[PDB]
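S.K.: This is the structure, below, for whatever I ask next.
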Amino acid sequence: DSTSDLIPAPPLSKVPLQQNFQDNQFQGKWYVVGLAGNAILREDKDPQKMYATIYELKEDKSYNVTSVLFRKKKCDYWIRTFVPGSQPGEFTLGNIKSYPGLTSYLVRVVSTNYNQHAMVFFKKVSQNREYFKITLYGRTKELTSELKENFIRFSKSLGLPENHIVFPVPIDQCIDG
Ligand SMILES: O=C(NCCCN(CCCCN(CCCNC(=O)c1cccc(=O)n1O)C(=O)c1cccc(=O)n1O)C(=O)c1cccc(=O)n1O)c1cccc(=O)n1O
Ligand SMILES: [Am+3]
Ligand SMILES: [Cl-]
């Protein structure tokens, strides 16, 4: 039992897909350098820490995707599968039935140059609520003011105000394996 209120998800027409997506080149470790979404809230008290996400391309061309987070003084690992969707660079979550409440989960790689930066769009419906986010990935923990501003401009184009955009603080624990 609850009430909640969310900024509506954008139409998918407003979310570009990276042209000629190269699944092999996208593999390896990415740091989460920016986050924006209808459940992202800039929280001064307890700032969001950076985490890392590792993409491994399997034989069947799905990804095994592993996120590594520092929480409660430990390294925490979240492993899931991205299954190729309706065009290259688009995916759905594998084994959706195994996640209670979850009815849909879409990933779309918006842009990347494979060896420095990427922006990836996610949309999920859980308990009948529609969440969306944009993740800014870096191959390193830093990215430029310019790239941050581009991410902010893109996020705003999807209806997000500035207080729904955060830049996680770089850390050294866990994520530099
Ligand atoms: O609104 C979104 N995100 C911002 C709030 C994140 N958060 C606060 C942080 C929680 C900490 N964790 C979660 C790590 C563990 N997770 C899970 O066992 C899990 C299982 C199944 C689906 C799923 O989504 N998760 O996370 C991350 O930091 C983390 C790292 C990497 C990828 C990732 O996805 N997460 O969350 C939430 O509580 C939340 C609210 C609403 C939806 C939602 O999925 N989550 O996780 C969102 C929109 C659309 C797809 C989507 O996956 N997300 O997260
Ligand atoms: Am999530
Ligand atoms: Cl991620």
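Chain A is numbered as in Swiss-Prot, which gives 22-198 for the residues shown.
Method reported for this entry: X-ray crystallography, 2.0 Å.
In case you wondered, yes, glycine gets a Cβ from its N, Cα and C as well.
Below are the features listed in Swiss-Prot for this protein:
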- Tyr72, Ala73, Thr74, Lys145, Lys154, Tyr158: carboxymycobactin binding site (BINDING)
- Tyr126, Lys154: enterobactin binding site (BINDING)
- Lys145 to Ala: Strongly reduced affinity for catecholate-type ferric siderophores; when associated with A-154 (MUTAGEN)
- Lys154 to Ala: Strongly reduced affinity for catecholate-type ferric siderophores; when associated with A-145 (MUTAGEN)
S.K.: Filtering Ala73, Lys145, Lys154, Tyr158 (recorded positions) by proximity to ligand 1: which pass a Cβ cutoff of under 6 Å to any of its atoms?
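M.R.: What lies within reach of ligand 1, judged by Cβ under 6 Å, is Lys145, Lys154.
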S.K.: Under a criterion of Cβ-Cβ distance under 8 Å and sequence separation of at least 6, what residues of the same chain contact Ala73 (carboxymycobactin binding site)?
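M.R.: Same-chain residues close to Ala73 (carboxymycobactin binding site) (Cβ under 8 Å, separated by 6 or more) are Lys50, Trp51, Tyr52, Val53, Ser88, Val89, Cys195, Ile196.
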S.K.: Sequence gap of 6 or more, C-beta under 8 Å: which same-chain residues meet both conditions with respect to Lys145 (mutagenesis position)?
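M.R.: Those within reach of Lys145 (mutagenesis position), by Cβ under 8 Å and sequence separation of 6 or more, are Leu114, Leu123, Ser125, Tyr126, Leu127, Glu151, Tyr152, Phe153.
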S.K.: Report, as a single number, how many Cβ atoms besides its own are within 10 Å of the Cβ of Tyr72 (carboxymycobactin binding site).
M.R.: 21
S.K.: For a Cβ distance below 6 Å to any atom of ligand 3, name the recorded positions from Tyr72, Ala73, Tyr126, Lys154 that qualify, or say none.
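M.R.: Checking each Cβ against ligand 3, none of them comes under 6 Å.
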S.K.: Excluding near sequence neighbours, so keeping only residues 6 or more apart in the same chain, what lies with its CB under 8 A of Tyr158 (carboxymycobactin binding site)?
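M.R.: Result: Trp51, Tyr52, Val53, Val54, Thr74, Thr133, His138, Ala139, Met140, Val141.
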S.K.: How big is the carboxymycobactin site in terms of the longest C-alpha to C-alpha distance among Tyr72, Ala73, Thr74, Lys145, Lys154, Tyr158, in angstrom?
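M.R.: Per the listed residues, the maximum Cα distance equals 20 Å.
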S.K.: Just to verify a number: CA distance, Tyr72 (carboxymycobactin binding site) to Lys154 (mutagenesis position), in angstrom, no decimals.
M.R.: 15
S.K.: Which number gives the other C-beta atoms within 10 angstroms of the C-beta of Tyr126 (enterobactin binding site), all protein chains shown included?
M.R.: 20
S.K.: Just counting, how many other CB atoms are there within 10 A of the CB of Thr74 (carboxymycobactin binding site)?
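M.R.: I count 19 other Cβ atoms within 10 Å of it.
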